[PDB]
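Just below is one structure, and these are the notes that go with it.
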Amino acid sequence: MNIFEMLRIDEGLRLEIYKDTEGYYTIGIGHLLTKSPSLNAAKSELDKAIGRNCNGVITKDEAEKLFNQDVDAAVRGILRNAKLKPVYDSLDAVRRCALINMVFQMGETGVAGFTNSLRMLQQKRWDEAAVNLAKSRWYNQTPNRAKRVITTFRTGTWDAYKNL
């Protein structure tokens, strides 16, 4: 299991514009297009992102290309962030995938806000961090995905995904 397979399980693959859990316009493998209510704004962002007139639909290849960019941007983002970098540096390989997953879903800014949880992971207090991470809007809104990530931080194994 690796970061790509993990995120592909959590996000799914859709080749037509769709609305995410929060109601925003998304395409491919969790690629957020716009928070704007306009399907037109969305379609415009889409063509800009692909470099073609897509008319709301993309190919598998296009979805994967966007996915490759997003994952890369997530990693570079963590590495450039004063709050996340040190946490990332401190973790083992599997747990690193867990942090990457959070950043891909909620952005650098959002994860950087989990101050106390970040501190606990850094200290390797696994159980305590899992309990703190569950006290969030994130967990309440997307509990099955949050649980998978949380289990990953808890155990340092891919058990939560070996099912899926």
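Here the Cβ of each residue, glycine as well, is placed from N, Cα and C on the backbone.
Annotated in Swiss-Prot:
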type: MUTAGEN; residues: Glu11 to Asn; note: Loss of 84% of enzymatic activity
type: ACT_SITE; residues: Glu11; note: active site, proton donor/acceptor
type: MUTAGEN; residues: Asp20 to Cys; note: Nearly no effet on specific enzymatic activity
type: ACT_SITE; residues: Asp20; note: active site, proton donor/acceptor
type: MUTAGEN; residues: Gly30 to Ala; note: Almost complete loss of enzymatic activity
type: BINDING; residues: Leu32, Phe104, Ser117, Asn132; note: substrate binding site
type: MUTAGEN; residues: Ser117 to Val; note: 50-fold decrease in enzymatic activity
Cα-Cα distance linking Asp20 (mutagenesis position) and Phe104 (substrate binding site), given in Å to the nearest integer: 14
Packing count at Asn132 (substrate binding site) (other Cβ atoms within 10 Å of its Cβ): 19
Candidates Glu11, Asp20, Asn132 (recorded positions) - the one closest to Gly30 (mutagenesis position) by CA: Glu11
Distance in Å spanning the most remote Cα pair of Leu32, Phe104, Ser117, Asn132, given for substrate: 27
Residue among mutagenesis positions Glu11, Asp20, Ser117 with Cα closest to the Cα of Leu32 (substrate binding site): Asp20
Cα-proximity to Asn132 (substrate binding site), 10 Å cut-off, over mutagenesis positions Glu11, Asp20, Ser117: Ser117
Candidate with the highest Cβ count within 10 Å, taken from the recorded positions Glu11, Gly30, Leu32, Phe104: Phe104
Distant-in-sequence Cβ neighbours of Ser117 (mutagenesis position), under 8 Å, six or more positions away: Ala129, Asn132, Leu133
Inter-residue Cα distance where the pair is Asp20 (mutagenesis position) and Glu11 (mutagenesis position), in Å: 9
